[PDB]
Amino acid sequence: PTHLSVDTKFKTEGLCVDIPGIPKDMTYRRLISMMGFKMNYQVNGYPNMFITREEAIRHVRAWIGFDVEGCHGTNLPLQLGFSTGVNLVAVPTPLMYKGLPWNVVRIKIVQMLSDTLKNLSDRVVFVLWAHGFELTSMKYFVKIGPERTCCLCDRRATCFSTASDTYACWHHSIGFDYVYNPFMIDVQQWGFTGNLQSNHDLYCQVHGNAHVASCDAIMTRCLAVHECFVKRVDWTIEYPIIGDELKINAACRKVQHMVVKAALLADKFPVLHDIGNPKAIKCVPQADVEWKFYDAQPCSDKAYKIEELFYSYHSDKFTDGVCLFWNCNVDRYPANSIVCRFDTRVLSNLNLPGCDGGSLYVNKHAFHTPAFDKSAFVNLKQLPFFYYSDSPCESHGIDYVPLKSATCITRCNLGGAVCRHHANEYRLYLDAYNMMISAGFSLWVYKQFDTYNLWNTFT
Ligand SMILES: Cc1nn(Cc2c(C)noc2C)c(=O)s1
Ligand SMILES: [Zn+2]
Ligand SMILES: [Zn+2]
Ligand SMILES: [Zn+2]
């Protein structure tokens, strides 16, 4: 039960229009052979070109939707579409390139996958809604063999160069022409009734069908994402570290502690309603406040309707005190709220494009987040940056430049000059805050929040 067996049956019904007379009885072994690839009984880490749904989910960062549409098939030119929005035309002799021979097309394919994937994954997973041409065209840009390492580094090889007879990862593949040991999955094998557009449109209104190959490639990967992350949710799956994951998570924990501590000091709420993650711990352990928890797992489909989290008859009165929605995405927040809401629009190596405007945020775990909506925050306002500290002004134990700032809410700044300790802690906190903002997170607070109320907590 490790990899997908090559002797597993492959349903060929979706392939019989491009490939008439295709055998109904088909294995991955016979299919790979029909595609022009010789697996040669090789026990060298690449057991099958196709992968399981579980293997695909573990490698979601590698997904590239791929679709080939016949323009006019060895006689006709093909249109190669990718979920990157790229459309290449291969002559056999929404970016739309004119017809070019395969030897130049393959070079472009390696450039595009390398630039899209080098900071995401150690491989490519071509996500298909297989009809024939995409599988028969792979011999023109894909080479297979034993698992290899990069000529310039220790990462696995994902490319091959016929010109130099060498292999490279996605980072050292400049000038490489072949895709080496790609992975693939046919979404049609999961059992669907009807075509791609009818299944995709059941869950997504953001990707139209402009009737080009890349449009289908986009709808394919989107449908795959909905099936694997929207309706099916697995938070036990671990994902490798590819960037600032640890810093972003540390920063988010510092910002939450800071923002919640200050709201409780400024407005002295008697009760706080913590709506979100059922495993949450009090972010401000020493706060006076009555801390009440409400369990609500991350919503991956649509944002929670505030009515279904609060009503149908807990303090019951969420209107008493303040409500904390730390990454708990709701359709419209109540006015007495402290809110952290991930902005799905953010461009990043952690944030992958998702379904219905949403995004797949992959940081240790994969969280499909519903589309960001500015109207969720109409009863709230954007939370401004501030650093608050009631700790003593004491250095203990990095060269200094005097800190001058209106947002350093400390006793030293109240009394005129900011001390070295609060200046180091202010700069560190501003860094953590900037990290979290640029990671996509947005902070919102109740309209009456005013940091001016924090100065009298020093006397
Ligand atoms: C990461 C990945 N980026 N893309 C391209 C893309 C972008 C950009 N916005 O929507 C899609 C779809 C993939 O297909 S995988
Ligand atoms: Zn390399
Ligand atoms: Zn879609
Ligand atoms: Zn100080």
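We number chain A the same way Swiss-Prot does; the residues here are 5949-6020, 6027-6047, 6076-6295, 6298-6381, 6388-6449, in that order.
Each residue, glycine too, has its Cβ placed from N, Cα and C.
Annotation source Swiss-Prot lists active site at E6116 (among others). Of all the Cβ atoms in the protein chains shown, 27 others lie within 10 Å of the Cβ of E6116 (active site). Secondary structure from DSSP puts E6116 (active site) in a helix.
Cβ environment of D6198 (active site): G6013, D6015, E6017, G6035, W6111, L6178, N6191 lie under 8 Å away, each six or more residues apart in the same chain. Positions annotated as active site by Swiss-Prot, on the basis of sequence analysis: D6198 (among others).
Secondary structure at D6198 (active site), as computed by DSSP, is helix. Marked as Mg(2+) 2 binding site by Swiss-Prot: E6017, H6193, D6198.
For the recorded site, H6189 (Zn(2+) 15 binding site), the DSSP three-state label reads coil. Summarising the annotation, Swiss-Prot assigns Zn(2+) 15 binding site to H6182, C6186, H6189, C6204.
Under the heading of natural variants, Swiss-Prot lists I5967 to V and annotates it as follows: In strain: Omicron/BA.1, Omicron/BA.2, Omicron/BA.2.12.1, Omicron/BA.2.75, Omicron/BA.4, Omicron/BA.5, Omicron/BQ.1.1, Omicron/XBB.1.5, Omicron/EG.5.1. All protein chains considered, the CB of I5967 (variant position) has 16 other CB atoms within 10 Å.
Considering only the recorded positions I5967, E6116, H6193, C6186 (Zn(2+) 15 binding site) has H6193 as its nearest partner by CA-CA distance. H6182 (Zn(2+) 15 binding site) carries a helical DSSP state (H, G or I).
It is 21 Å from the Cα atom of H6189 (Zn(2+) 15 binding site) to that of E6116 (active site). Within 8 Å of the Cβ centroid of the Mg(2+) 2 site, not counting the listed residues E6017, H6193, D6198, the chain contributes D6015, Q6033, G6035, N6191, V6194, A6195, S6196, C6197. With 2 residues left out of the model between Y6295 and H6298, the distance spanned by their C-alpha atoms equals 10 Å. If you draw a 10 Å sphere around the CB of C6204 (Zn(2+) 15 binding site), it holds 25 other CB atoms from the protein chains shown.
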